[PDB]
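Asks: Before we start, here is the structure in question, set down as structure tokens.
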Amino acid sequence: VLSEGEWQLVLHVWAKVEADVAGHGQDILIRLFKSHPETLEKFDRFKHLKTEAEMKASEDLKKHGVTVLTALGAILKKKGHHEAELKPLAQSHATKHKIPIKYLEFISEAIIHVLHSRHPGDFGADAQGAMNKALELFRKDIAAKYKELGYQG
Ligand code: HEM
């Protein structure tokens, strides 16, 4: 469980992300695809993109980034009380997109990395820690669902 103090650290930096959601989302997905190119194979929509330049130039990829961070922000603001928002996400990701839990770990790291790059002042080690805990909580709850449906592994 995160403390109120840990949640305030998470939401404080998240408020800055919202000042440029598209930029953050585009950096996050690109970091993911480069660092773990198997994740890009899961997107029919983006697998024709080969270079970083190409990825940066894609408006559609930018759009999807926004969809991703908008959905995550709605979850984080619930400070753990996210059942209604996390359940349909788990379902689509398990049964339709077929995204293994390991990939959620990879994107979580991409998120931390980018937040470190863009907000060094408001993202010190305590904030980093807090954010890692919130993302673990997200995964843990997604995994429980996957298991119910028979997709944990
Ligand atoms: C931060 C974690 C993630 C969030 C919050 C998130 C959110 C979303 C949202 C809201 C959608 C559209 C609605 C839906 O189908 O549920 C979407 C679709 C999708 N997601 Fe996730 N996602 C996450 C992680 C991932 C990861 C790691 C991958 C794996 C490569 C992935 C692959 C997909 C795919 C393939 C679609 C459909 C894309 C399309 O063709 O339009 N997602 N995601």
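Here chain A follows Swiss-Prot, giving residues 2-154 in order.
Cβ coordinates come from backbone N, Cα and C, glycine included.
Sequence annotations record features per position, and here Swiss-Prot assigns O2 binding site to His65 based on experimental evidence. The feature nitrite binding site is assigned by Swiss-Prot to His65. Among the features that Swiss-Prot reports, heme b binding site is placed at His94, with the record citing experimental evidence. The annotation domain 'Globin' is assigned in Swiss-Prot to 2-148 on the grounds of sequence analysis. Swiss-Prot lists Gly122 to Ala among its natural variants, and the accompanying note reads: In metmyoglobin.
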Asks: Identify, among the binding-site residues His65, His94, the residue whose Cβ has the fewest other Cβ atoms within 10 Å in this structure.
Replies: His65
Asks: Across the domain 'Globin' (2-148), what are the DSSP residue counts per state (helix, strand, coil)?
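Replies: Each residue of the domain 'Globin' (2-148) counted once, the result is 114 helix, 0 strand, 33 coil.
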Asks: Just to be sure I understand the packing, how many Cβ atoms besides its own are within 10 Å of the Cβ of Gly122 (variant position)?
Replies: 8
